[PDB]
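Visitor: Okay, here's the structure, questions in a sec.
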Amino acid sequence: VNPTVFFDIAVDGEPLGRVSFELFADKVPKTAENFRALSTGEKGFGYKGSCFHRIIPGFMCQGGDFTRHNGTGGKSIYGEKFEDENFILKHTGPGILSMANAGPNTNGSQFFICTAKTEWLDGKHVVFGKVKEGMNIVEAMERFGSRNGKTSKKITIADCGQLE
């Protein structure tokens, strides 16, 4: 009833496992359709084959930059950027899926998964989903990042698509 999508994660090519995310289209529909369409790839472009470029252990895993692969690109299904839809949902704990951005109303395609409650980001980043299964795979990816976010291994979304 809320869509579910999955990413299959690979570390330098070696399969790691699958993470599935429930997307709260009931509360943040524009934001959640944007992540759903990029996971299926149905508009022509999307997340398949891209990497997690910034992983800061004990905080969050960030990816979604499918154009420049380092945090300087990405785009939404609506344009380069779109507005912050609302701030109903908050960063209550691990598994929260929230949009990364560069300031007010600059959402594109980059997202991050919280591995901690990060209440200081409330009202600054739009929360739109959470880990349904595979939290242990997010924990395992977290072991490859560092204090400044550089990764030891290339963490890529080998495959991704919808499940519900």
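All chain A residue numbers match Swiss-Prot; in order, they span 2-165.
Quick check of the header: X-ray crystallography, 2.1 Å.
Even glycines carry a Cβ here, placed using N, Cα and C.
Pulled the feature table from Swiss-Prot, pasting it below:
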type: DOMAIN; residues: 7-163; note: domain 'PPIase cyclophilin-type'
type: MUTAGEN; residues: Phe60 to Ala; note: Loss of ability to stimulate MAPK/ERK phosphorylation
type: MUTAGEN; residues: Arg69 to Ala; note: No effect on peptidyl-prolyl cis-trans isomerase activity. Reduced interaction with BSG/CD147 and ability to induce leukocyte chemotaxis
type: MUTAGEN; residues: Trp121 to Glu; note: Loss of peptidyl-prolyl cis-trans isomerase activity
type: MUTAGEN; residues: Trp121 to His; note: No effect on peptidyl-prolyl cis-trans isomerase activity
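I'd like to know what surrounds each of these features in this structure.
Guide: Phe60 (mutagenesis position) carries neither a helix nor a strand DSSP state and counts as coil.
Look at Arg69 (mutagenesis position): DSSP puts it in coil.
According to DSSP, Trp121 (mutagenesis position) is assigned to a helical segment. Other Cβ atoms within 10 Å of the Cβ of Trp121 (mutagenesis position) number 8 in total over all chains.
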Visitor: Roughly how many angstrom lie between the C-alpha atoms of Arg69 (mutagenesis position) and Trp121 (mutagenesis position)?
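Guide: On Cα coordinates alone, these residues lie 28 Å apart.
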Visitor: Cα-Cα, whole number of Å: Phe60 (mutagenesis position) versus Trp121 (mutagenesis position)?
Guide: 11
